[PDB]
Amino acid sequence: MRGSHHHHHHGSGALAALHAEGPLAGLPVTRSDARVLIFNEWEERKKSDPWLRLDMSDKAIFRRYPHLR
């Protein structure tokens, strides 16, 4: 097994916010926090293992995080 995609967009991704209490504890406060958490995770994963694809449609956010609506 061999292959390297070396994706050049490194971003920052640190600005996203989370809920701190109740059933929502650990989850995004906003649509943009959810989008940027998926971006930050993809970018770190991409640095460890370059093959991964970034997907964060509004439907991907509501499927991962059903409280965003």
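One is the number of the first residue shown, and numbering goes on along the chain from there.
Per the header: solution NMR.
For all residues, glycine too, the Cβ spot is worked out from N, Cα and C.
Neighbour list (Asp49 (mutagenesis position), Cβ cut-off 8 Å, at least 6 residues apart, same chain): empty. In three-state terms derived from DSSP, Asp49 (mutagenesis position) belongs to neither a helical nor a strand segment and is classed as coil. Swiss-Prot documents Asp49 to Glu (Swiss-Prot position 94) as a published mutagenesis change and attaches the note Changes the stability of NS1-2 and induces viral persistance.
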